[PDB]
Number of protein chains: 6
Amino acid sequence: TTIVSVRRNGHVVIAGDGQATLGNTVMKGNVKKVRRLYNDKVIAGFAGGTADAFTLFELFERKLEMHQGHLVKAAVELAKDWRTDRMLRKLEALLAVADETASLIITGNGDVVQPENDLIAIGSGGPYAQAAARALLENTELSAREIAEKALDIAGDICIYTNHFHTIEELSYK
Amino acid sequence: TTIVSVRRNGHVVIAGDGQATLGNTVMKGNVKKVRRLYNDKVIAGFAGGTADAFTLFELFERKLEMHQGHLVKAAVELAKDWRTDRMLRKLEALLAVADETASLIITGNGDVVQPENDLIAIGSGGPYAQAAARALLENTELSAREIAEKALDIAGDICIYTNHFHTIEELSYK
Amino acid sequence: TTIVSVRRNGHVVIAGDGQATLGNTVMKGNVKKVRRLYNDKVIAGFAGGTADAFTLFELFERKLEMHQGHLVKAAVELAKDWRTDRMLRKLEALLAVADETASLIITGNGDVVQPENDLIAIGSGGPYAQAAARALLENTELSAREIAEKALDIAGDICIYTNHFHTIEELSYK
Amino acid sequence: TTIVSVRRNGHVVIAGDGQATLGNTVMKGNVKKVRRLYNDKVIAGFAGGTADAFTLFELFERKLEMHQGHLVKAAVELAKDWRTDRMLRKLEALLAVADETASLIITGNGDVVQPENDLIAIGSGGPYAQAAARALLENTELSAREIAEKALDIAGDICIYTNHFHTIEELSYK
Amino acid sequence: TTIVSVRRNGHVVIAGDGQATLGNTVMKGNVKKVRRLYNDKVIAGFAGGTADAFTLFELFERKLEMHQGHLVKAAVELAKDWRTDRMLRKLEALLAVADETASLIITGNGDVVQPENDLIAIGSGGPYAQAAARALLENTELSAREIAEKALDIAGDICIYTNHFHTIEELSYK
Amino acid sequence: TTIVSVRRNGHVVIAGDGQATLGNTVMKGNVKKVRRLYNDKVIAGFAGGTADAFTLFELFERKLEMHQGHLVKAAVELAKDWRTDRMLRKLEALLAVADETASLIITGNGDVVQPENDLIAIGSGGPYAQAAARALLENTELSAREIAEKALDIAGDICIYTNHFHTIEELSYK
């Protein structure tokens, strides 16, 4: 799996592949790994179990109207419940979340990272996507969506656990 | 074990073999792995304990009673508790469930999955069946029942953990 | 250890060896691995810790007068408490239980198996006993007791963890 | 360590060495591993913590007060809690206990075991003692005390974890 | 990562690099690992989650409010809960903290440590910094700030997990 | 680390080294591993985490005024809470404790050992210290303090995890 996120001029996107792998075989190819949350004002992508993601995301929303939509402040709380709480603590997942103020990773280790340019690339194929996304975002006038897509595809060619089925959610704030 | 579900021409099936293995020897040869539910409206197959089933298949039934026959939802609510309820959590298995509406898999992880063409192939022999099923479904006019059958035989021929005892459960609707 | 159970014409038996092994040495040779339960109407054998067996069996009885002596229905419940409950869940054992309606295995995995002819063979020496029991039950007019005994002895000759001390409980219902 | 209990001619003993080992070196050389209980009526030996003992040997005493000297039962009740009580459960050890009635071993597993001839040999040097004990007991008129002694010496000679410091506790009755 | 704290001529510092690594690749290159606390009186650096910090650095602040600026004690009380409070326990990190009084490290183990000369070097690059720091401090008149800096550069040159992005926090008092 | 304790003519001592090791590097060299407890009437040394030691010792004191200063009786209780209790049970440490009645080890395994002559030597370097302490205490008229020191130094020369920084607490009762 590979979740990619690029952000250029009032345009921020999140693109994932759709492969689910079991051992050495593909169990499903059209997994939806990117969805919208919080009255569509927030986009998200996730590496891992769909149900775990569903759980973690719902709670995320919960923390949003709970902090007037402030991503980070609402996000850090989630970084909390995640490591502290009994049940959640069991969940296995990597969250990529973005709105118009910033993009950022969220993990069960109570870590809330926000890469150098809101450039997020997580999942087994993450690095390869980053590598390509970096190249594109620094030698072309291409758009977030264009980079994310092109990057994700490069990731899919390199990473044995990433296919070419995509799901992209965009957010225009310009 | 191999569970194969197919759907063609207002007909949906679920087939399975009856081998239970302990180490390198066969414990039983006629395990019924495909039952029926919701007043014989909903069919299902599975891989796991004979009891785990009888507990996960009873609960499922009631969930349908709490969601007027609407498969998916009851399924959604099922996979829910199954990863939440302290007790229910230890249960390990893979429920294959199909109604005239749709058909899907459920994992202790709480995931609810609808495979490419309502084609389901879970179990160690899963992929060999998927392969044979996919072949037939794309190159012949055979019926959903004929498919799962032959797919299952192919499986038991390749899979050392799958035999040739079957248990087929159909469903007509159009 | 080896627990064997054969059932012919109104005669059902359960026979175990009596070896207890610690590492590579015999700690005890006359372990009683088969006993009667529920006003002698039910016979049982077990692979594992005697105290764990004692515990699991008592509870089994409990579930019996709790379900008018219905083996299975009362047995499946035990298959429950066993995996769900905290303490019990810790117990390590394999149960073989029979009355006049059916013979069947019970394990901590919430599994309640009932082999092809009520032919039960569990424990490290289990397969070898099954092998012999199968041969005898299909090429001779011998009785349950005769087969069980002869089988168990074959098991003891093959299996390094099964000795030749026996304990047989019989049940005649003819 | 080696605990050897023998019983011959209205005489029962329990003997033990006094070596405690940490890795490949001797920590102590005179550990008292054979005490006395129930108003000096019941003898006992053991392998484990000096405290685990003092807790499992105090409890045992009271159990006798709750079962009028009847060894076995108190023992049965002891091994009971010892595998049930949350706290008591962590205690690890092997109690050798003998009264004018009988003599038996007890394991954290809750097991109560009466070996072939009230002959007990627990501990890493256990079997070497059993061997020498069994030899003497079957080919000489030596006394129960003389047995355990010599058996113990043989043990400490073979066992790298057993020394030659003894602690013998007899009991006459006829 | 490398955290280097030094103290010379009424001047105390804490410096750190900004590399976060996941496997064999760099996730982020500018992680702020040296903040400030207690109404900008107390400086601190750290190795761990961006949140773990924000929780362990907030708590610390209040502890100071509960112990009138007296570093040590608040630190003592901090390391206390950090190994006692069920939740707080999962937090993993290494707090470097220094005030005009003294400077010390804190580990989830509850330890409060004051190194030889208020010289602190935690993190995978820790010892390479200690080495360079110790050298300079003993053979040159350079300032505490100049020390930590150069020590840090040396570190990032040796340490594959340490880079050259810095975050220095000083403190004057005399 | 090495904790040594010798006892000669109304003089009993406890000496530790002061090295703290992380992997293959020295994190701290002047660790205080020996301190006084219970109105200075009791001396102690510990192998392991300082905070864990602090915890275990405080409780020890607690058990002292709780049993009129009887070392053993108050010590055995600690041997209890240590293995039984949830939190404490997590602590990793080795306690060496002495007063004027006896010296003795205390561990999380509910073990309370009192070596042959109140000669205690615990920690990775423990044996080497014992070896030397034994030699000295049996071929010279040297004092506890002299032996403990000389022994500890020998330990430090042999044991890669023991340095030459000492901390000795003495107790004269003559």
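Chain C uses Swiss-Prot numbers throughout; the residues present, in order, are 2-175.
So how was this one determined? The header says X-ray crystallography, 2.8 Å.
Even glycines carry a Cβ here, placed using N, Cα and C.
Listed in Swiss-Prot:
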ACT_SITE  C:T2  active site
BINDING   C:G157, C:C160, C:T163  Na(+) binding site
MUTAGEN   C:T2 to S  80% reduced protease activity in the absence of HslU. Almost no effect in the presence of HslU
MUTAGEN   C:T2 to V  No protease activity
MUTAGEN   C:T3 to S or V  80% reduced protease activity
MUTAGEN   C:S6 to A  No effect
MUTAGEN   C:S104 to A  50% reduced protease activity
MUTAGEN   C:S125 to A  Almost no protease activity
MUTAGEN   C:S144 to A  No effect
MUTAGEN   C:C160 to A or S  No protease activity. Cannot form complexes with HslU
MUTAGEN   C:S173 to A  Almost no protease activity
Using the Cβ centroid of C:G157, C:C160, C:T163 as the reference point for the Na(+) site, which residues of the same chain not in that list have Cβ within 8 Å?
C:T2, C:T3, C:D18, C:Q20, C:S125, C:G126, C:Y129, C:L153, C:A156, C:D158, C:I159, C:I161, C:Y162, C:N164, C:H165
Would you count the other CB atoms within 10 A of the CB of C:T3 (mutagenesis position), including those on all shown protein chains?
32
Select the closest residue to C:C160 (mutagenesis position) from the following mutagenesis positions, measuring between CA atoms: C:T3, C:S104, C:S144.
C:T3
Fewest-neighbour residue among mutagenesis positions, criterion Cβ within 10 Å, set C:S125, C:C160:
C:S125
What three-state secondary structure does DSSP assign to C:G157 (Na(+) binding site)?
helix
Rounding to whole Å, the Cα atoms of C:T163 (Na(+) binding site) and C:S104 (mutagenesis position) are apart by 22
Among the mutagenesis positions listed here (C:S104, C:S144, C:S173), identify the one with the smallest other-Cβ count within 10 Å.
C:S173
Looking at the recorded positions C:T2, C:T163, which sits with the largest number of other Cβ atoms within 10 Å of its Cβ?
C:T163
Whole-number Å only: compute the distance from the Cα of C:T2 (mutagenesis position) to the Cα of C:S125 (mutagenesis position).
6
Of C:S104, C:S125, C:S144, C:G157, C:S173, i.e. the recorded positions, those within 10 Å of C:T3 (mutagenesis position) when Cα atoms are compared:
C:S125, C:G157
Taking all protein chains shown into account, the Cβ-based neighbour count within 10 Å for C:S6 (mutagenesis position) is 32
Of the recorded positions C:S125, C:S144, C:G157, C:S173, which one has its Cα closest to the Cα of C:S104 (mutagenesis position)?
C:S173
By Cα geometry, the one of the recorded positions (C:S125, C:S144, C:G157, C:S173) nearest C:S6 (mutagenesis position) is C:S144
Separation of alpha carbons, C:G157 (Na(+) binding site) and C:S125 (mutagenesis position) (Å)
10
Could you state the whole-number distance in Å separating the C-alpha atoms of C:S173 (mutagenesis position) and C:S144 (mutagenesis position)?
12
Here the 10 Å Cβ neighbour count for C:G157 (Na(+) binding site) comes out at 22
C:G157 (Na(+) binding site) to C:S144 (mutagenesis position): how many Å between their Cα atoms?
20
